[PDB]
Amino acid sequence: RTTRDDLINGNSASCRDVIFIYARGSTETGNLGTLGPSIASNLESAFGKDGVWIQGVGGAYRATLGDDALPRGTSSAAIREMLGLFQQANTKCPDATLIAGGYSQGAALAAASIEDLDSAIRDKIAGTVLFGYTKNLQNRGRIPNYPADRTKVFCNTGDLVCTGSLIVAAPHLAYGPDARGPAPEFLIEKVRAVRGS
């Protein structure tokens, strides 16, 4: 449940049409944490197990407490890891539509990764969802170099990380409903749209 490596494990001759790369929050377990499994099960309901590959950002990304305070909201090692996953998706499954997401430090990680990504690969990311986005105020609610229409930010009233702090308050732990409903519906609608005509 909390650890999914579908992209790394996936048989390349049977690539999924959709690949979801997700980064967990600070101190969370597995490579999906608390919110990722909810999003994943909904994506699976839409595209089936063979239609979407769920890949959590593991490896060098330890979701360490304190790394939140680094300049980009996470470590260089973590950014390298996620950029590496995007690159692997691009080469292993060139025809796949990518979708991404992150929560807490993971949201900062997703934003930094997408900002640094090669433009050809970045164009393949149909949609990105961010929960308790730690760089929300700093980046004015956007992911640098990425269009607003493909971004959905979930920042609760009272979630201090959305207003420039790093402190964890009650509203920061209340994104479960968003992960089970609006977030996957957004991602699915974006995929359906780009791969449709």
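Throughout, chain A uses Swiss-Prot numbering, with the displayed residues spanning 33-229 in order.
Every residue, even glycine, has its Cβ placed from backbone N, Cα and C.
According to Swiss-Prot, the protein has these features:
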{"type": "MUTAGEN", "residues": "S58 to A", "note": "Severely decreases activity on p-nitrophenyl butyrate"}
{"type": "MUTAGEN", "residues": "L97 to A", "note": "Increases activity on p-nitrophenyl butyrate"}
{"type": "ACT_SITE", "residues": "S136", "note": "active site, nucleophile"}
{"type": "ACT_SITE", "residues": "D191", "note": "active site"}
{"type": "MUTAGEN", "residues": "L198 to A", "note": "Increases activity on p-nitrophenyl butyrate, poly(ethylene terephthalate) (PET) and polyamide 6,6"}
{"type": "MUTAGEN", "residues": "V200 to A", "note": "Increases activity on p-nitrophenyl butyrate and poly(ethylene terephthalate) (PET)"}
{"type": "ACT_SITE", "residues": "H204", "note": "active site, proton donor/acceptor"}
{"type": "MUTAGEN", "residues": "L205 to A", "note": "Increases activity on p-nitrophenyl butyrate and decreases activity on poly(ethylene terephthalate) (PET)"}
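Feature map: Swiss-Prot annotations on the structure.
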residue: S58; record: mutagenesis position; DSSP (3 states): coil
residue: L97; record: mutagenesis position; DSSP (3 states): coil
residue: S136; record: active site, nucleophile; DSSP (3 states): coil
residue: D191; record: active site; DSSP (3 states): coil
residue: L198; record: mutagenesis position; DSSP (3 states): coil
residue: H204; record: active site, proton donor/acceptor; DSSP (3 states): helix
> Of all the mutagenesis positions here, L97, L198, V200, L205, which one's CB has the most other CB atoms within 10 A?
Replying inline: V200
>> What whole-number Å value do you get for the CA-CA distance of the residue listed as 'active site, proton donor/acceptor' and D191 (active site)?
In response: 5
>> Quick check for the class: what is the C-alpha distance, in angstrom and rounded, between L198 (mutagenesis position) and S58 (mutagenesis position)?
In response: 11
> Looking at the recorded positions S58, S136, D191, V200, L205, which ones sit with their CA no more than 10 Å from the CA of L97 (mutagenesis position)?
Replying inline: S58
> What's the CA-CA gap between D191 (active site) and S136 (active site, nucleophile) in angstrom, rounded?
Replying inline: 10
> Distance between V200 (mutagenesis position) and the residue listed as 'active site, nucleophile' at the Cα atoms, whole Å?
Replying inline: 9
> Where among the recorded positions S58, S136 do you find the Cβ with the fewest other Cβ atoms within 10 Å?
Replying inline: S58
> Rounded to a whole number, how many Å is the Cα of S58 (mutagenesis position) away from the Cα of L205 (mutagenesis position)?
Replying inline: 12
